[PDB]
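Enquirer: Before I ask anything, here is the structure I am working with.
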Protein chains: 4
Amino acid sequence: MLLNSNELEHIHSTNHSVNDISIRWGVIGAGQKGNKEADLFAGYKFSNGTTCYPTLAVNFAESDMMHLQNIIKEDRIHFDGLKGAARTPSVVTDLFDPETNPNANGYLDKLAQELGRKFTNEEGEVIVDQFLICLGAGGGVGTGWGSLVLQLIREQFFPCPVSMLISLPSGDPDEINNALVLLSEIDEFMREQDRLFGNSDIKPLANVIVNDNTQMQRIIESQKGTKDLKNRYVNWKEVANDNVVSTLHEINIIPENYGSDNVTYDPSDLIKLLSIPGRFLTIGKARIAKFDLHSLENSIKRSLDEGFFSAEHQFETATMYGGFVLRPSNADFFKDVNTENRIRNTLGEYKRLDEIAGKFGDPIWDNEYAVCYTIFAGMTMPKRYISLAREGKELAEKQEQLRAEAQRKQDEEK
Amino acid sequence: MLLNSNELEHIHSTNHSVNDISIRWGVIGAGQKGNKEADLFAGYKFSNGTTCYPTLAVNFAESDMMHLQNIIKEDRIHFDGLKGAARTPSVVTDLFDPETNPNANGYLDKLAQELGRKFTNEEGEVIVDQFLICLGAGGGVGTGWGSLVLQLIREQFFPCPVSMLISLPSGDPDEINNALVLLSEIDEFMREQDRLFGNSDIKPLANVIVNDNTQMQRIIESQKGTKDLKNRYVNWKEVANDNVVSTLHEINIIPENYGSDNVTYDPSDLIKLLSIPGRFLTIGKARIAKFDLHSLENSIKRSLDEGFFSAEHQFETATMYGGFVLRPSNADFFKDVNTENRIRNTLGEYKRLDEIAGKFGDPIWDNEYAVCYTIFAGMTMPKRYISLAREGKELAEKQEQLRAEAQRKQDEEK
Amino acid sequence: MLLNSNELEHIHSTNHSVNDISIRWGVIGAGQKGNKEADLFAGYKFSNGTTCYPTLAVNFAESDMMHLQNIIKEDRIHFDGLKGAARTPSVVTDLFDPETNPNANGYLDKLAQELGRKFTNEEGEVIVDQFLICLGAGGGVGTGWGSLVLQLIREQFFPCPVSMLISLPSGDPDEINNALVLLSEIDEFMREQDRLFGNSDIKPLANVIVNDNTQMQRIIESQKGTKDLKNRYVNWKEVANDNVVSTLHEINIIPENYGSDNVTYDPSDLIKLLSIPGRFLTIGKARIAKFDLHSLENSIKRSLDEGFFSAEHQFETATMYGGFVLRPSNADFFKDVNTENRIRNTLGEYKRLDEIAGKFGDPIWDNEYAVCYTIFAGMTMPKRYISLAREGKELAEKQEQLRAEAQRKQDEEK
Amino acid sequence: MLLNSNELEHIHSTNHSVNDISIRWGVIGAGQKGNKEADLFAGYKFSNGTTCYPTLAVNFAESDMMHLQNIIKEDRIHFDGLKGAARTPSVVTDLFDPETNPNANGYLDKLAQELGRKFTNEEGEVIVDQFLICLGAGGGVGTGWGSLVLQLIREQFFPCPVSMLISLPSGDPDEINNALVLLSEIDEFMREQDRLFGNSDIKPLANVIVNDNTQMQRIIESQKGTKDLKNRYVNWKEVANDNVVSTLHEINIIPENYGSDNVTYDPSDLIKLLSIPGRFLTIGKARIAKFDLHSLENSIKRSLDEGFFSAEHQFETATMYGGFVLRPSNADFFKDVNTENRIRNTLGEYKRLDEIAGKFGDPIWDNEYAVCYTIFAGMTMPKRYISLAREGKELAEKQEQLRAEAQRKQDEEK
Ligand SMILES: Nc1nc2c(ncn2[C@@H]2O[C@H](COP(=O)(O)OP(=O)(O)O)[C@@H](O)[C@H]2O)c(=O)[nH]1
Ligand SMILES: Nc1nc2c(ncn2[C@@H]2O[C@H](COP(=O)(O)OP(=O)(O)O)[C@@H](O)[C@H]2O)c(=O)[nH]1
Ligand SMILES: Nc1nc2c(ncn2[C@@H]2O[C@H](COP(=O)(O)OP(=O)(O)O)[C@@H](O)[C@H]2O)c(=O)[nH]1
Ligand SMILES: Nc1nc2c(ncn2[C@@H]2O[C@H](COP(=O)(O)OP(=O)(O)O)[C@@H](O)[C@H]2O)c(=O)[nH]1
């Protein structure tokens, strides 16, 4: 268990029966980023110190996996032999493709194996609910795997659905491409399946969660760090991560361990919520320590807008909503209805919930502020896609410039 | 005086007439643990810096007693000669048993003596109320003494009753046994006496207070320690201890030095409370800084459940209740009756108080939160006993496994 | 972006759309002081980390400009050749005066140039609103430039108005003089223009903001610094500065990014406010975390009196008022009218606002206290001028004393 | 007393009551190496300059024993007559075997005798705890004796157990053989006894400590010697030795003379530790002067891996663990629990301690760094055995080559 939020604390300080989750994610962490996250996920144990999620970490080589603080070598999968690579994801693919790599398959086995190892007990049962695959884009490894997975799922190695945690980078046109295309492909896929399935079907691809780094850094600095001191010694990712994960984590806990005396969110919701939309999903966590409609709105707005996962996704491309407000039970001001209404309406502004599926919870806690967790799902494409698009152009060219300028510098010299 | 709680502080900051206790415990601290505790007890002095409890520390050898910060060598009793021992408590027994150790008696004298030294003044009067013997189980020394005491009491060396502070360890089947049996014997004894006495009789064995380490550690980490920094440098016991003792300590102080404008707990209560049940006793200290019935309940629940002394004792095997809520006098919300009722009822759920003896206090302070001290007494057996039972089996076997597995490893090699 | 106030934080934590200012100051920082400030100004970037003001730093030589943390050499203008100088501002003047320095003009070009560089984009457009020239008096460089500017403006190199940030020193008669005369000249100028213009005219000299160091230090120590620890390691200027700038800075932000649900201050106001009075302007920022008329008054009073910019300026020599209270929107106590009235009246005591121009805002925030920004403009002469006058006399003579005394010491010895 | 480590110093500088050991080794030093070591052991005296271990030195002839700096001729046992020998250990055996050497026995007597002389006082009591026999392999003398001992023990001349200090050489196939076989035999023996005994039995062969020279030299040079100057004049063994012995030595001292305020290692542990595993034992001493989990790990790792005694022994062939960290008592960072855990886990990676016996201490000192002594016991076979195996083949053949090549050189010439 790693608390790392007031909240978390609050929780933990309060309940200690926390031994219980909603969804058994099978954390496969790929690439620096993923791994890194994974360790955090890894950090969760219960109120009996029992891990929460089961986690494999993958990376190409061993060394790659040294700084992990929870992962053991066994869970450090790597495939090794050749030194160096071109960070093309095409390396990866090879290694499992007979044609390039005959022993392709050899590897696969071991994956299948370790999967077995890790995800069976001895019922041979998969002890997983959905695969949570974590990726940071531009990471060859990730990218390679990404696709890989798509196949694999098909190839039934994966019989749980996949949830994709994708970070959208910042800069570097190359990455941009890699990413975009990656996203594209996915997107296709996404599109295919709904019409390939019904639309009430378990989506093998449950949803996609994206994060923008850029945005985040900005945010991060926003939040200053004279509010603490070691802040003054931190890395943004390091923080970022915390939030991110925590959120997720948290929300998994909360319904499970909490109740309300009024509307009750629940796992199933989540399940629903997570599977079926199949697409782009976003979450807003809003501290609410100030108590009025206007501010409510603000923080709402803020939370959405100045959401952490925010990517300028196109709200009305959502189809489904969710979230809940964990509110103190003495917090009358919320008990009031107007509020609710207000809220409703508030949200309605980005698209009216009431045209789509979703629900909302309002749990109790005994905190001294409330946090509103908000989730919009099944969206398609965030405008960032575009922005990215534009930007890498605006980059590409920008160093074309630099290329031409200084091609001139060649000419200019004897 | 060592404060080490807000409370304690609060107290101390408030009253300074604290020169006064309810019960004169005679702290005999046996074994690492006991000693350690003892030092803390030892740390108490009055508002005139006058010690609170008188304390002997026992250990086998001198060195054993070095790190103590309050104990003087004089109060470091040890009996020495042979180097090393098997940590069998059977060592101890010998030393006072003529048959094994002829000079058995020689020692006894010195005990009797130092007891004299320490517990008489020069009225020859025992300046004690009840012996508080502190033990951590699995400690040969403790264990040896434990039994020893039973005899000794009989042997009238002890003319105050004994209260046993027992820690129940965590792991190691051996200990487990030692313990269990120890507990067993005690248990017997306990059983005997009530029927050996009346049931309205001064129980020579006033009660037993157990603590589970395991539980505690868990708890401890629960309580995080980013709430403080040096926390980030602490040992659980170190904290644990603090609580534990403090509690006790505290509660001894409080009635004595406090009043109420309503129901008044008092020493006698305590006395009653402590003597007669003769058996398993538990305490819940509940911060109440949140003010509603539900939360009241929660914290109640919490406190019981996620009590510190908690061991899954069998509530209805209690016979007697007590405790008090030290509440701020401006704290109207408590003044209200409903509350009381509520409380009553709340407790009623684990067994209905109103079928048994006990009482309850509600003192004032001028704190800005309240703490509810809750005591259930005269219980018999906590399910942990069992759990322990199961566990050591689950251990024993588990390393039988390891024994057989690797007996195989012998066979497997040439 | 550098936050450095709760407020700032509050702001920043709240809005992150802060990408937007009211007035584009063109910060020219002259002399140690100015530079220093400039760096701070320089520290501002937006919610997209986009600088706020554009800034040139001037100093005589390069080295002079080393410790700057944001200024780049390019923005470190210096003119160099001769080593040492007499800190006469008459050095400066020379350098741009053909007669003394034929290549006078050469320099000017570069100024004009860098001005170009810095203040055009490629529309050749000036990207500035008003020049904010920062000076600490007694600084030869500053002083030289001061005058220089007056000319330059005339000489149309400056086509934005100038706002002068002048610090009034503490001690040293020489400085005093330099200053006074400087002030005098300015004063003249000020006087001229109004009658040289209409009085409804864009004043090329928008206003003057003075700061007294002396006063400030006093204040500073007032504010203690056990309230923080590093305080215990600070320099007054360092703090001072922070305030000062911040204030300014802040106020530029706030209207721009904030609204109210009631009276709305706005840039134009500011503009008006800043241009037309042409003269002495002062600002009071009042935390209001205590909620009553009396205290309101107090803090008001305090703020004025024990304003930061305060110089014993002659209120009724003002002609124009402004400011706004950034108040929490839940802060009902302000919503109330009486309050307003009260305020009005309060201010009325130093001169009645209602005889002059100005306005006042009351924005919302969601802070948990309010800050009242108060501005009195178009004043002429603060009594400090005088005080200064007296003091340097009281100095001059005082070391005349010392001169005569110890001229005696010459005589007294063989 | 010879200090020769900071530590040792630290110790000695601190305590001077050092008059006290854990285990009375009876140092029999055989062969150059052993002797050499012995002298060092010999160098230990107490804080009252009282020798620590009692030591016989054996060698074949007198001259052999000249450079010893502590050994007296009396303790220079040699058996002499014939000049030269074939360094076959078979020489040795003869000398005590009636059949080859009738007067075999004559010698034996003298051994028995001097043993008597040296190891009785006049209680006729053996003043020994365990025989510490030191050997460097390939040393005929050693080797001969090795076996000899096995018999002798059986032959009850030895009634203390034997601990074998074996150096594994570097190169020379012959040695290799001699060694291997030696090791083999031993190994057998080892295997026999456990099944010959119970497994909870005092192993007559307490354990085996091996050292690799090769490894060591490498290490040695690693540690540079511009860190000192005379280093620049040293022999590796000379250093090596120091460490080695010292370690041992040290660890014998430390528990004995130190305490902790927390977990306490102790002799018994050692005893246990040393006797019962009967097999391969290894030790890691880790300076810890850097304070974080990662580094902790590192040094841990390092220490294990880049242990001094390290031989690529097969961790999981261990059965038993031990060690302790002598840490400064002000060293909070260790006091913290996480740490502990971490550690635990860390170790767990090579095999999980928690499946096997052992314990761990954490003593105080007042050093300004900590040293972690780590012990893995009861292992069987280190991969070096193998490596050796391979290598001598790789040698044997390699000079077969040279043999054939240059057999060709014969043919090639007339
Ligand atoms: N925020 C964050 N991004 C990371 C982290 N590690 C890597 N990334 C990002 O993930 C993307 C791909 O890099 P990486 O994960 O190293 O890919 P790899 O080279 O395939 O291992 C880049 O945008 C990295 O900045 C991480 O732990 N957190
Ligand atoms: N929490 C706690 N347990 C302790 C302390 N010292 C020892 N123990 C525990 O007491 C039990 C018996 O150990 P110990 O007191 O050393 O017994 P001894 O060997 O007879 O001195 C074990 O569970 C120890 O962990 C202490 O000061 N606090
Ligand atoms: N508060 C403050 N005053 C300063 C600072 N630097 C210089 N001054 C003051 O400005 C006045 C003129 O000094 P300076 O700026 O060094 O002039 P220069 O010699 O022309 O560079 C003096 O009163 C200095 O104390 C600064 O950064 N802050
Ligand atoms: N490190 C070390 N090895 C030694 C020393 N003396 C001898 N050896 C080694 O011990 C092994 C056997 O040689 P030695 O002791 O001379 O055997 P002997 O010929 O029977 O006396 C070889 O590997 C030697 O290098 C010593 O004092 N230290």
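Header lists the method as electron microscopy, 6.8 Å.
The backbone N, Cα and C atoms fix where each Cβ goes, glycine too.
Under the heading GTP binding site, Swiss-Prot lists D:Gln32, D:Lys33, D:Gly140, D:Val141, D:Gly142, D:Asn213, D:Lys237, D:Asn241. What Swiss-Prot lists as Mg(2+) binding site is D:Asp64, and the listing cites experimental evidence. Annotation of the published mutagenesis D:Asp269 to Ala in Swiss-Prot: Lower critical concentration value, filaments are deficient in disassembly, pBtoxis is very unstable, assembles with wild-type TubZ subunits; probably has no GTPase activity. Only forms thin, 2 stranded filaments; the original residue is retained in the structure shown.
Can you tell me where each of these features sits in this structure?
Expert: Shown in sequence order, D:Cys134, D:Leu135, D:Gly136, D:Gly139, D:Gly142, D:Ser167 are the residues of the chain, 6+ apart in sequence, with a C-beta less than 8 angstroms from the C-beta of D:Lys33 (GTP binding site).
Under the three-state DSSP scheme, D:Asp64 (Mg(2+) binding site) falls in the helix class. Applying an 8 A CB threshold to same-chain residues 6+ apart, the list for D:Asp64 (Mg(2+) binding site) reads D:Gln32, D:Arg76, D:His78.
Under DSSP, D:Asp269 (mutagenesis position) is assigned to a helix (H, G or I) in the three-state scheme.
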Enquirer: Which entry in the list of binding-site residues, D:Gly140, D:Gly142, has its Cβ near the fewest other Cβ atoms, using 10 Å as the limit?
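Expert: Each of the binding-site residues D:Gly140, D:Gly142 was scored by Cβ atoms within 10 Å; lowest is D:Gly140.
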Enquirer: Over all pairs in D:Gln32, D:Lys33, D:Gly140, D:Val141, D:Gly142, D:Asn213, D:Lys237, D:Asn241, the listed GTP binding residues, work out the largest Cα-Cα distance in Å.
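Expert: Pairwise Cα check on D:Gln32, D:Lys33, D:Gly140, D:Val141, D:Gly142, D:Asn213, D:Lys237, D:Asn241 gives a maximum of 21 Å.
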Enquirer: Among the binding-site residues D:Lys33, D:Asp64, D:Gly140, name every one whose Cβ is found under 6 angstroms from ligand 4, counting any of its atoms.
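Expert: Passing the 6 Å Cβ check against ligand 4: D:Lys33, D:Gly140.
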Enquirer: Within 10 Å of the Cβ of D:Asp269 (mutagenesis position), how many other Cβ atoms can you find? Include all protein chains, please.
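Expert: I get 20 for this one.
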Enquirer: Taking only same-chain residues 6+ apart in sequence, whose CB is under 8 Å from that of D:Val141 (GTP binding site), what do you get?
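Expert: Counting only residues 6 or more apart in sequence, the Cβ neighbours of D:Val141 (GTP binding site) under 8 Å are D:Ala30, D:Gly31, D:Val58, D:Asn59, D:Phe60, D:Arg87, D:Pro89, D:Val92.
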Enquirer: So if I draw a 10 Å sphere around the Cβ of D:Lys237 (GTP binding site), how many other Cβ atoms end up inside it?
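Expert: Result for D:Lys237 (GTP binding site): 19 other Cβ atoms within 10 Å.
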Enquirer: Tally every other Cβ atom lying within 10 Å of the Cβ atom of D:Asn241 (GTP binding site).
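Expert: Result for D:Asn241 (GTP binding site): 20 neighbouring Cβ atoms inside 10 Å.
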Enquirer: For D:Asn213 (GTP binding site), which residues in the same chain are close in space, meaning a Cβ under 8 Å from its Cβ, but six or more apart along the sequence?
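Expert: Counting only residues 6 or more apart in sequence, the Cβ neighbours of D:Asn213 (GTP binding site) under 8 Å are D:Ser167, D:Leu168, D:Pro169, D:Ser170, D:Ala240.
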Enquirer: Between the Cα atoms of D:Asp269 (mutagenesis position) and D:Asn241 (GTP binding site), what distance do you get, rounded to the nearest Å?
Expert: 25
